[PDB]
Amino acid sequence: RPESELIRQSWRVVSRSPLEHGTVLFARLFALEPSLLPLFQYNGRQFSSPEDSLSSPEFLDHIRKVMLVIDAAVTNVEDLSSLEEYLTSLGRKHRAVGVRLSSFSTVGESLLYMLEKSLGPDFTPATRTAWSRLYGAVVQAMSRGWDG
Ligand code: HEM
Ligand SMILES: [Kr]
Ligand SMILES: [Kr]
Ligand SMILES: [Kr]
Ligand SMILES: [Kr]
């Protein structure tokens, strides 16, 4: 595909500082959907404000976990069927923590935001379209974890 190379090339810049970049992604996510904040319950406590999440080692570790799953989809961009079972179970896990499948749409917008902001003029509409398709295929696999 041309799209596989566009994904690989765009990811390279972002993937070298995944926490910095994932921090943009989550900052955007909470600005768009503040109701996601309480779902991160570590030692049974709720973050009051988005800035609270950024001082939590566990929350920051979760950002790294996200960027690593994205990294695995990039590695497997030419066939995501090989991550499908892992992703379905990732979905079931998120269902169990309280995340609504519809919130993954906001996550997708946040990812695209973070890419746009990091790549600037290099985030061509083909690059946008490629990532939208890759993320959509990830979410399709994850959705199996909600049943349907
Ligand atoms: C609305 C979005 C999300 C929320 C509220 C959320 C919340 C959580 C929570 C509470 C956990 C369990 C505690 C933890 O390990 O830190 C978790 C685990 C995890 N999440 Fe997320 N998450 C979201 C999106 C994502 C996305 C998009 C990915 C990957 C692309 C991701 C990857 C993971 C991984 C890899 C784990 C470890 C799961 C395991 O135990 O095997 N999460 N998430
Ligand atoms: Kr954040
Ligand atoms: Kr994501
Ligand atoms: Kr996306
Ligand atoms: Kr992705």
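Since chain A takes its numbers from Swiss-Prot, the residues it shows come out as 3-150.
Keep in mind that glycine also has a Cβ here, set from the backbone N, Cα and C atoms.
The DSSP secondary structure for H64 (mutagenesis position) is helix. Within the same chain, residues at least 6 positions away in sequence whose Cβ sits under 8 Å from that of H64 (mutagenesis position) are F42. The heme b binding site annotation in Swiss-Prot covers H64, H96.
Looking at Swiss-Prot, you'll find the mutagenesis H64 to L noted as follows: Improved binding of dioxygen and carbon monoxide to the iron atom.
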| remark: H96 (heme b binding site) -> DSSP, reduced to three states, gives helix
| said: Please list, in sequence order, the residues in the chain of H96 (heme b binding site) that are at least six apart in sequence and whose C-beta is under 8 Å away from its C-beta. | reply: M144, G147
